[PDB]
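Here the structure is laid out as structure tokens; the discussion comes afterwards.
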Amino acid sequence: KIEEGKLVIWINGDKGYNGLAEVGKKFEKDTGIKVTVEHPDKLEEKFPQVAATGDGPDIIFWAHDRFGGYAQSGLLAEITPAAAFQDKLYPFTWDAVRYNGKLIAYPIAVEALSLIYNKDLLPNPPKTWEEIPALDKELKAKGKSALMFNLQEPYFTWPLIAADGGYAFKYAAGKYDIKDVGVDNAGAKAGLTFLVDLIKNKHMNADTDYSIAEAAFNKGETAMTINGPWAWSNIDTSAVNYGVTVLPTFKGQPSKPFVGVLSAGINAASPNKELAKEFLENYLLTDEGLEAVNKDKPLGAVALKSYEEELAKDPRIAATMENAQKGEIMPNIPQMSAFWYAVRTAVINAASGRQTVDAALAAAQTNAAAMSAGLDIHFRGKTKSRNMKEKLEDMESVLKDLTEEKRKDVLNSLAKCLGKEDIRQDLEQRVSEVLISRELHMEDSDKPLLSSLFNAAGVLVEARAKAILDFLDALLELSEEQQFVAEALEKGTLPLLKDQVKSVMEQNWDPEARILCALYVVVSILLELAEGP
Ligand SMILES: OC[C@H]1O[C@H](O[C@H]2[C@H](O)[C@@H](O)[C@@H](O)O[C@@H]2CO)[C@H](O)[C@@H](O)[C@@H]1O
Ligand code: NA
């Protein structure tokens with residue numbers, strides 16, 4: 001239960017939350033309404049977890065790319081600003097927050113990654129990625145690194161991966177093709193390979209994360225970093241004489257950052273919706289409110305035209321917008337979280353050597369395709385008494401009691417059902433007949449699974465049959481995600497898929513919910529069979 005007569009606001013810890021709390025203060029002074037601003041960790045995951053139960057903040061700040069998924073899960077109030085208010089913001093910002101024709105958040109600012117360089121160490125920064133190793137080699141001799149940036153978050157490495165041809169979902173003539181994913185093409189492989197080569201040749205470290213990179217640049221130990229506008233404040237506090245510029249090219253093509261619009265959404269369960277709209281339209285999105293935030297940590301190019309004409313004088317904003325033009329605004333579609341989780345794991349696995357480049361990107365492509373199809377609730381037709389957690393837990397313990405041979409025999413039959421409604425329906429008829437009759441018939445003798453339902457005394461174990469019927473009911477819920485589950489089984493990458501399916505489930509373990517639950521069941525069962533308990 002969110003508390004009436006109060007505003008609670010979540011925003012990321014790298015953003016200007018103290019600035020925002022200043023606006024919160026002004027609001028209370030004018031209206032007597034208390035505003036509390038918080039910066040929880042993992043906010044983008046935590047929000048949909050608490051909001052799914054009707055709890056959480058009244059207001060949520062994140063880049064626009066998450067909001068479509070929140071909207072599809074019913075977690076956000078529809079935003080309806082008057083036309084007089086809308087015309088004050090850049091129209092491309094409203095686009096970023098428009099989902100299936102409705103506005104699902106207020107746009108705040110545009111953020112793009114830039115190349116940030118130390119002027120004293122590197123008066124003329126490199127224009128190509130290809131120069132960097134030689135440059136690092138020379139700087140290392142003098143006790144400095146050429147480039148350090150967060151390799152843990154794919155937001156940071158995606159610009160190199162996209163440069164020669166990687167993409168998330170194909171975008172043609174104003175429409176995204178969620179069935180055409182660009183994660184394992186030649187261009188993405190070339191970029192990720194360049195990155196992994198930098199690591200292997202000791203120009204960067206696989207474990208470099210946000211705070212390490214920040215500290216190194218700000219303490220003058222590295223000539224370059226890659227970061228957003230929010231980072232400029234800490235650099236201002238430090239000794240460093242820095243510039244902000246276009247990212248280096250790769251194979252003669254520009255680095256293509258995914259560009260975010262920081263946005264503010266209103267919790268669908270909030271009992272203070274009118275107060276939130278009032279705080280956002282009349283306090284935050286004003287010259288004065290944006291200035292308070294921007295002076296704590298810079299926002300980038302703000303959505304409010306009146307204040308952005310001031311900020312556009314800064315050449316750091318020009319560089320931000322130069323990179324923004326070379327990159328692409330992210331989609332706000334639910335499938336974005338799928339893309340992100342897949343790419344995140346791939347880059348980390350490739351960087352650390354846990355997977356090769358080709359293998360990391362082939363698995364990511366498979367997972368993103370599977371999860372994208374699951375999140376696409378549209379155009380589906382299904383024709384021609386226990387907790388879902390409870391059922392999976394039951395099913396898994398039954399299969400755990402099997403011998404290993406019997407597990408593989410179950411798996412042989414189930415893998416044949418994937419993508420084949422005829423085979424699935426037939427196995428369902430047979431398992432069900434065996435369950436009633438307690439006997440195997442002649443047409444059962446070539447189905448390994450069906451003998452697997454019997455113990456070494458030749459007697460049927462009813463719970464094995466029921467577990468299988470439960471799996472085949474779940475598999476029916478799935479449409480085209482089935483073929484990607486097969487690929488993952490064939491390539492040995494089900495554990496990545498299971499992990500990614502869990503991360504995508506907004507809630508802790510709704511049409512979106514039914515399908516992903518089913519997908520999690522199917523993947524979990526296949527993994528237990530393929531790799532053991
Ligand atoms: O790394 C994947 C991640 O990218 C973006 O997250 C950014 C965010 O947009 C910035 O505002 C800032 O907080 O840095 C984050 C990277 O750590 C996407 O917005 C997010 O959905 C995605 O998971
Ligand atoms: Na562009």
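Every residue number used here counts from 1 along the chain in the order it is shown.
Each Cβ is built from the backbone N, Cα and C atoms, and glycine gets one as well.
A mutagenesis experiment is reported in Swiss-Prot for this position, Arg380 to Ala (Swiss-Prot position 225), and the note states: Reduced ability to trigger pyroptosis. Among the mutagenesis entries in Swiss-Prot is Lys382 to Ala (Swiss-Prot position 227), noted as: Reduced ability to trigger pyroptosis. The mutagenesis experiment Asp473 to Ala (Swiss-Prot position 339) is recorded by Swiss-Prot, whose note states: Does not relieve autoinhibition. Annotation of the mutagenesis experiment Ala474 to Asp (Swiss-Prot position 340) in Swiss-Prot: Does not relieve autoinhibition. Looking at Swiss-Prot, you'll find the mutagenesis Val504 to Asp (Swiss-Prot position 370) noted as follows: Does not relieve autoinhibition. Quoted from Swiss-Prot, the note on the mutagenesis of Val521 to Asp (Swiss-Prot position 399) is: Does not relieve autoinhibition. Relieves autoinhibition; when associated with 339-A--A-343.
Residue density at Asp473 (mutagenesis position): 13 other Cβ atoms are found within 10 A of its Cβ, drawing on all protein chains shown. Applying an 8 A CB threshold to same-chain residues 6+ apart, the list for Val521 (mutagenesis position) reads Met388, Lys391, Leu392, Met395, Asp470, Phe471, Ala474. By a simple count of nearby Cβ atoms, those within 10 Å, the most crowded of the mutagenesis positions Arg380, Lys382 is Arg380. The 10 Å shell around the Cβ of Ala474 (mutagenesis position) contains 24 further Cβ atoms across the protein chains shown.
Gap of 12 unmodelled residues flanked by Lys384 and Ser385; Cα separation 26 Å.
Note: the CA-CA distance between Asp473 (mutagenesis position) and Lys382 (mutagenesis position) rounds to 12 Å. Separating the Cα atoms of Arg380 (mutagenesis position) and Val504 (mutagenesis position) is a whole-number distance of 20 Å. With 12 residues left out of the model between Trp509 and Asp510, the distance spanned by their C-alpha atoms equals 14 Å.
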